[PDB]
Amino acid sequence: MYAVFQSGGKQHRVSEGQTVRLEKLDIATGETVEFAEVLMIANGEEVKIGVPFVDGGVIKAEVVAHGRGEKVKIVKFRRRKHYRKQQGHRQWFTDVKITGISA
Amino acid sequence: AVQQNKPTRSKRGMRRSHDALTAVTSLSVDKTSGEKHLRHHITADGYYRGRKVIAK
Amino acid sequence: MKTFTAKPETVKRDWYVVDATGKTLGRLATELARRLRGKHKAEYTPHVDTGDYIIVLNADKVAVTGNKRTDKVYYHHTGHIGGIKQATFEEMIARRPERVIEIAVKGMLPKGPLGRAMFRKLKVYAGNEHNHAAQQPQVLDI
Amino acid sequence: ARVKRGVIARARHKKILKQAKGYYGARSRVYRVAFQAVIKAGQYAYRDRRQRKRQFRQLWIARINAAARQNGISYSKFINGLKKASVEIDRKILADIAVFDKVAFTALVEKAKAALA
Amino acid sequence: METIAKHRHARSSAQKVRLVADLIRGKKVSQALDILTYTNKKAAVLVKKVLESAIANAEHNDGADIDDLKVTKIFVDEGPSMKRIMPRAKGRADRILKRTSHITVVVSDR
RNA sequence: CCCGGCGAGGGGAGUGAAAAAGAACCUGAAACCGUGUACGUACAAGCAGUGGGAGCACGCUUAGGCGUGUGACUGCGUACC
RNA sequence: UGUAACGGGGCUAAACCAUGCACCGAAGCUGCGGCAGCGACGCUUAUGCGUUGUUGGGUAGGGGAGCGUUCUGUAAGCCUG
């Protein structure tokens, strides 16, 4: 199956055995989760539903990696009325592998 | 005036083809002379037309 | 990150020609720029051109006669200081009919080296005769 | 006793000249020219952070409008007629069938006319 | 068999000697005896005396034959310069920077 | 001792842990001078850079989505204390 | 000086009036995910992570909270051929 779902206010497309990066889930590697906010589902033919979200649909996933992401640099400048102050910017990710897709 | 930047190494073009020369294609060998000689000209031991015409 | 992209390189062309009879020299060039850029046949555009050849063969058969024909100016700098040439639309179709569109369509091709790459495909003819009688340009129709 | 600056010696010139790679002439040798070129490189990476988003919309719409005008209709009338249908739209991100499938596109134009008069 | 010979503090500018170095370097390893004796300017006769001394330092080292040898590297480096003076009107002076070079040659049978 | 002009300089020979410590005599980054292999490349318009990224080498690993280098193609782009 | 009084192609609408909806349009406004402080909370600790309220241009200048150097003591130490 091929699906599309909502997680962390962001949308993600997945086929069985694919992996997706979410935002911070504190449970780390080897833990399992299940998602119900599925928008579309297909077997190579899509259900083409006349309503928001798939009834009885679920997606199964396992954590394969976790932690804090790579740092982004943020600096505030002005010329001849001088300042150059730096702001710190880091965010978190959790990488999850899909084990099943059902409806 | 002075060189504001070092040129790209190609810009020596037509000086680079003259920077060291023989200015001849390509000097000849003789049966009784060691160093090579100029076309229609005498060798470094005085040979011309295969015969010795001057002494060193 | 380096996420791979699929680049096509191979192309073959079947040759087309468009009719100018009863059309305006302004909008004919605007439609020809759109057809050379490919926005009737190919999407996005100007990127990755996979189109086909489209030319003009009867460029002298354009419209507007008896009024606003002794009109327009076509000002050009010859390369000799303030030395300038001017024409009319009448004179342009009477002695420059293949070049009057050639000097105007290049100003609406894509910017940078792609403009030259599309201009090399333009090849306009007048008097109903071309050098492509074995290629061979077939009529463009909708 | 004296501090003698050895805690930071050469380290500021290093931090810029290691970022000066591939730059033309003086920009990859002279620290004053390289520092100025690195702040300008920072300006263009700051502008990408605040301008990149625009070029995703420019991919989506260009393929929809060209394929819709090959179907006799303008993008503004197509996208309005598709919103008039309620749902079945899947957002501008998924309109890629405009360059990937003929039948899925003719069925989307039929949905963009379903609720119209 | 490989021999490396250098001549140091030589009374010529390194860049002027580097003009003849490229004319002898490479070119199917066939510029010595081919044009080296017939090349113009005071730099060519210097690098010829170094090259004929390098092959004599090969015959000093091993056997009696050197006919398998060719030149594989030929380079020149800048010697320590001498700040001299020559006066002018008033003066005022000329810089007259006196220069030297270090010439290195490699000859090999491979 | 060898070449050379009983030159100069190197190159052998002998001493030393080490003479890349040999007289200009310990150690030491650079501006200037210069290297070969890989990669790209032989008509082209602007402050000289920046985000994405084919191809190839180099690296490693089921090679299978990610490191080191270069770079086609392409969105953005009139210095500065 | 060289087109030189639509930006330019070009134009009786593509000029100009007001009228109706669509479409493109910023870091705005909203949503989603976060940051820094503080009033109030929830779940928990080699101790902080969420939830909610509320604020976040700043040179002249005033006032705070951290990072770093060298040296004497600790050093009758510790690291070390």
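According to its header, this structure was worked out by electron microscopy, 13.0 Å.
Cβ coordinates are placed from backbone N, Cα and C, and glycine is handled just like the others.
Among the features that Swiss-Prot reports, L-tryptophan binding site is placed at E:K90. Less than 8 angstroms from the CB of E:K90 (L-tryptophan binding site) sits no same-chain residue that is six or more residues away. In the three-state DSSP assignment, the secondary structure recorded for E:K90 (L-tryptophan binding site) is coil.
Around E:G91 (mutagenesis position), no same-chain residue six or more apart in sequence has its CB under 8 Å from its CB. Annotation of the mutagenesis experiment E:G91 to A, D or S in Swiss-Prot: Abolishes translation elongation arrest of SecM.
Where Swiss-Prot documents E:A93 to S, T or V as a mutagenesis experiment, the accompanying text is: Abolishes translation elongation arrest of SecM.
Cβ neighbours within 10 Å of E:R8 (variant position), excluding its own Cβ and spanning all shown chains: 11. When secondary structure is read from DSSP and collapsed to three states, E:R8 (variant position) falls in the strand class. While the structure shown retains the original residue, Swiss-Prot records the natural variant E:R8 to C with this note: In strain: SK1048; decreases translational rate, tRNA binding and subunit association at 44 degrees Celsius; does not alter 23S rRNA or uL4 interactions; not erythromycin resistant.
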Separation of alpha carbons, E:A93 (mutagenesis position) and E:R8 (variant position) (Å): 30
Those residues of the chain, 6+ apart, with a Cβ under 8 Å from that of E:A93 (mutagenesis position): E:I85, E:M86, E:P87
